[PDB]
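Trainee: Below: one structure in structure tokens.
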Amino acid sequence: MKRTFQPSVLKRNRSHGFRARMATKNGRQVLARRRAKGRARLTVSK
Amino acid sequence: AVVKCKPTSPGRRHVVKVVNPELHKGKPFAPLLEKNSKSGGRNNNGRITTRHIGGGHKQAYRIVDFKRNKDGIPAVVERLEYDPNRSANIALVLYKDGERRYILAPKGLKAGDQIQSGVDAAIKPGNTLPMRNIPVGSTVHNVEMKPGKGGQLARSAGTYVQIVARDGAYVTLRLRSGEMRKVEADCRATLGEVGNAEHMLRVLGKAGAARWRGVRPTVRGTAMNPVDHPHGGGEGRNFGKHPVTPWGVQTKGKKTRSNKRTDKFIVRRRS
Amino acid sequence: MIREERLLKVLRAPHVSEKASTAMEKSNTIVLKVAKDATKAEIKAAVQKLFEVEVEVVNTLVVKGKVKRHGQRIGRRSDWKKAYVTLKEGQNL
RNA sequence: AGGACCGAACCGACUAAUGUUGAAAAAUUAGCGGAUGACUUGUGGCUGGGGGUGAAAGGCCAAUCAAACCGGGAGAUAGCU
RNA sequence: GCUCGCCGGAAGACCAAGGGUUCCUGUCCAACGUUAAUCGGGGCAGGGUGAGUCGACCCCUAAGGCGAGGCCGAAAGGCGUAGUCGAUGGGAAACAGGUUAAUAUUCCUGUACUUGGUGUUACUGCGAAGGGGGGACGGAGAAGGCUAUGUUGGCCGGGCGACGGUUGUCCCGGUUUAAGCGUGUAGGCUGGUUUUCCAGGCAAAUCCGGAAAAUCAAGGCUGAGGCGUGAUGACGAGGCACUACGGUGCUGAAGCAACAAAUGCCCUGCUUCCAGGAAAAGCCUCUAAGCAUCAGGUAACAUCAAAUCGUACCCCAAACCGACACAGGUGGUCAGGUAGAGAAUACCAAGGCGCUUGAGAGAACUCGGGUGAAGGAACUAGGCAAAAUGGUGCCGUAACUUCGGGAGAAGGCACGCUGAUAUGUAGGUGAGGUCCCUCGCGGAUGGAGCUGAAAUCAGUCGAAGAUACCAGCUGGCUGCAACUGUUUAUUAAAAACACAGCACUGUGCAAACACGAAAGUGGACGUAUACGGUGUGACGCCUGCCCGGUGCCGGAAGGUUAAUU
Ligand SMILES: [Mg+2]
Ligand SMILES: [Mg+2]
Ligand SMILES: [Mg+2]
Ligand SMILES: [Mg+2]
Ligand SMILES: [Mg+2]
Ligand SMILES: [Mg+2]
Ligand SMILES: [Mg+2]
Ligand SMILES: [Mg+2]
Ligand SMILES: [Mg+2]
Ligand SMILES: [Mg+2]
Ligand SMILES: [Mg+2]
Ligand SMILES: [Mg+2]
Ligand SMILES: [Mg+2]
Ligand SMILES: [Mg+2]
Ligand SMILES: [Mg+2]
Ligand SMILES: [Mg+2]
Ligand SMILES: [Mg+2]
Ligand SMILES: [Mg+2]
Ligand SMILES: [Mg+2]
Ligand SMILES: [Mg+2]
Ligand SMILES: [Mg+2]
Ligand SMILES: [Mg+2]
Ligand SMILES: [Mg+2]
Ligand SMILES: [Mg+2]
Ligand SMILES: [Mg+2]
Ligand SMILES: [Mg+2]
Ligand SMILES: [Mg+2]
Ligand SMILES: [Mg+2]
Ligand SMILES: [Mg+2]
Ligand SMILES: [Mg+2]
Ligand SMILES: [Mg+2]
Ligand SMILES: [Mg+2]
Ligand SMILES: [Mg+2]
Ligand SMILES: [Mg+2]
Ligand SMILES: [Mg+2]
Ligand SMILES: [Mg+2]
Ligand SMILES: [Mg+2]
Ligand SMILES: [Mg+2]
Ligand SMILES: [Mg+2]
Ligand SMILES: [Mg+2]
Ligand SMILES: [Mg+2]
Ligand SMILES: [Mg+2]
Ligand SMILES: [Mg+2]
Ligand SMILES: [Mg+2]
Ligand SMILES: [Mg+2]
Ligand SMILES: [Mg+2]
Ligand SMILES: [Mg+2]
Ligand SMILES: [Mg+2]
Ligand SMILES: [Mg+2]
Ligand SMILES: [Mg+2]
Ligand SMILES: [Mg+2]
Ligand SMILES: [Mg+2]
Ligand SMILES: [Mg+2]
Ligand SMILES: [Mg+2]
């Protein structure tokens, strides 16, 4: 059947991309948390 | 002309249409057109704020001269047209200086008839005058509430307003609802009624017809669970409560008008 | 006009393969490895200057580097640019 | 002409058998309903949790819903095992 | 390699989305592959994606987003103006043939096209952030004209048949050619031209709109296809030379017609209906400020430029989404033959496959199927399941009905092949030839050739002629719900929800109401023949009594009564 994940690069980057996170202070807190934890991959972008 | 369809299918059995062969059959006047994309009853928050609105046919907006301020120049009716945005028909008119406009079509107006607006126009349908110059007891439509603002009353198909009394700066009007309202005498109005008075005689016939007009289905409150409506619940069909809106306000008789600013212009409520 | 230093940096290596040899013997085309940011005009000017031959047209493509493994480690080779440079039929660089 | 008719694609899901450590965390096979419409489908967009949306089943909101998920208050409290 | 089997509106082909080297070549078989493996989408190494014309980028906007100032908000922020983004839509230009192990509309050959810059020559009113035109738009239906494509014939090359016959009214194969450029055709739309005047187009306008004459009565815009050319070229069945047996190389016949024909093209057309059917730019054209023997523009001609990014491969799937090499899911395009109404279905073509454990045996029992004496629902909660019906034409068809229906009611008859009517009919298409004119892609006539149903009469085979596949069971009484729809994704599809219709009630517009500390937004660019809420639920005949209780509506004499004082 049709499962819940249907990949779409445009929708993925618009929803969770670097510029989408940087656009609000809550997204910037997401990025700050992930930098503090030391994530190699900050967002989905690459 | 009210023509009812033959019952060649159950969806057609009860259909009663309104047909006007006098109405233009080609495209509308293009330079007076604008887009009006649909809302679904959603506001700028994206939330549904009016229920049961959605879909329907695509419509173009026709700019309609509700102000009728081109004063002095005679105009002639070119053709009567269908407007999807309102219940009344509209008339494309040509002024003697080559300017074309859309106006609301009064009853009786046909191609070739002469209209005029202004203080010095005559007493005949389609002519706009200040209500100061319109005799007491005339039938009018497209009435202004403030001088210069544009017609706001008696606009739908078949409606009119009566000038009951003129006294000083104000005129007393009897509205279609039966309310007696005062308006400034400088406010303009058009002689005659709004045409297409047969609009109320139509019968849609089927659910799809209401869907074509952008009206989504209504679910009764008594048909749902108590979490999502005050009427909800019941083992079987139960009510046991005073009817309310979905937000709890009594919905059979409770008055909701609350406007002290405009109370001084209501001579008598519709009752 | 492209400076001489730039032109000296744009050309990297003459690409070697069977297809490149065949291009040389059939269409008088040499194939080169160039700078990732080198444009067609920069490559044309650099070939005409540094190799002293007449070019009419240059064809470029970017190659993707391959993912590999080195003792279970995930690595990747770099992208690079390859140039198909056609010479005006009398040069044999 | 038609929310007309029979019937493929397409959309759905009425019966039965199989399967039930499945080929499948909802399918297969034989039949079944709609099939120019209140139809169906691609792409993108908006509505956010006592909130949404709901032709209304407390349905659905990422295999989760009489109050999603993730982190925190947090070693909640547990006269109970 | 030879046979056999399977798909062939797919199990072939080509793409988008998604993936990202899975592509090709050499090599290796530890692990991976549900077995072995010399094989692999596995390991390792190397190679492989070539663009002015395809796409992105770019220009333009939709929904929507962001948003200088601004409005609003304890703060964080919210909304929004000018703007600026945002395709799933509008905007310039390339085709055929060849070629690699792997790319090709990108390389090569042949033949084309577009936009823009610079220059030179010749003529000249050029000029926008402003005006106008255009771009520019729905559903259904009908007809004609075409092509894609196919079939047959002519032509050309080859054949004379493993077993009776096969020099013919025989067998096999081929018989292809583009964009561009000229022609402007079937057909579609529109009356032209030249003057004078004007309350309109935020000012000006020579443009658009309006008005009045004169003049001719045909001019203009669009347009599939064909024809010519492109092409003395390319491709070509087959032959002949090597073969390193993978194929390379050379040559090269015919390359015509008729009929049939799309759901594709003319056609964004035409007819018709209501539910009345994007935007903005490119584009064409008006002028304002301003330049004015200059710039600018028109035409021609030469010359330069057209960057950058993608391009391999899979793509109804072993490479995407489902933990798997998973009977699941996944948008668009292409569309041969025989039969058939058909994109159903059966067998085939092109093409692609035999599904990554096999070998035996031929117990019970399970699963999927076939047949069955006599009986025929006796089974069972229940005809569950199965059996049955099933096509076309024609005859015929009841109660009841809202006059449409019911109805494919029910029921029945005919149906293959051969000959004749008729060496091939009705119909369709249509060459020659004759003639007419404003000479053409004209017109009138004329009919060779090609194609071609259906019916009647007579014969004839079989148990059986709608012979396979495919393909309604029918009727009688009654409950509920008017009907088509909708629903518990994953045990409920219903009598439940919705529905057209009906009633009550609120709402006078800065509407009621809803979302929001607010600003605002929706309702609505609507205005009581409108909008919101509530109940009922097509239609027909109807809808009785009670205002004590609770709610709402109205009233304001009297009692009681807050802050405050
Ligand atoms: Mg409503
Ligand atoms: Mg209703
Ligand atoms: Mg319920
Ligand atoms: Mg409640
Ligand atoms: Mg009860
Ligand atoms: Mg009771
Ligand atoms: Mg090139
Ligand atoms: Mg490239
Ligand atoms: Mg139907
Ligand atoms: Mg469903
Ligand atoms: Mg099935
Ligand atoms: Mg049906
Ligand atoms: Mg059907
Ligand atoms: Mg769920
Ligand atoms: Mg709770
Ligand atoms: Mg605590
Ligand atoms: Mg604990
Ligand atoms: Mg205890
Ligand atoms: Mg790999
Ligand atoms: Mg391979
Ligand atoms: Mg071994
Ligand atoms: Mg093994
Ligand atoms: Mg491999
Ligand atoms: Mg915007
Ligand atoms: Mg904003
Ligand atoms: Mg600001
Ligand atoms: Mg933009
Ligand atoms: Mg696009
Ligand atoms: Mg390939
Ligand atoms: Mg043809
Ligand atoms: Mg069709
Ligand atoms: Mg490719
Ligand atoms: Mg397998
Ligand atoms: Mg699978
Ligand atoms: Mg599908
Ligand atoms: Mg089939
Ligand atoms: Mg057996
Ligand atoms: Mg059995
Ligand atoms: Mg049997
Ligand atoms: Mg028996
Ligand atoms: Mg028997
Ligand atoms: Mg019997
Ligand atoms: Mg019994
Ligand atoms: Mg019994
Ligand atoms: Mg049954
Ligand atoms: Mg059966
Ligand atoms: Mg016969
Ligand atoms: Mg009973
Ligand atoms: Mg029903
Ligand atoms: Mg139904
Ligand atoms: Mg269920
Ligand atoms: Mg079910
Ligand atoms: Mg408002
Ligand atoms: Mg009811």
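Per the header: electron microscopy, 2.4 Å.
Every residue gets a Cβ built from N, Cα and C, even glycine.
Per Swiss-Prot, the features are:
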- C:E18 to Q: Strongly reduces trigger factor binding (MUTAGEN)
- C:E18 to A: Binds normally to ribosomes; strongly reduces trigger factor binding (MUTAGEN)
- C:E52 to K: No effect on trigger factor binding (MUTAGEN)
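How buried are these features, and what lies next to them?
Mentor: A C-beta separation below 8 Å, combined with a sequence spacing of at least six in one chain, links C:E18 (mutagenesis position) to none of the other residues.
Mapped onto three states, the DSSP output places C:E18 (mutagenesis position) in helix.
DSSP assigns C:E52 (mutagenesis position) to coil, not to a helix or a strand. For C:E52 (mutagenesis position), the number of other Cβ atoms no farther than 10 Å from its own Cβ, over all displayed protein chains, is 9.
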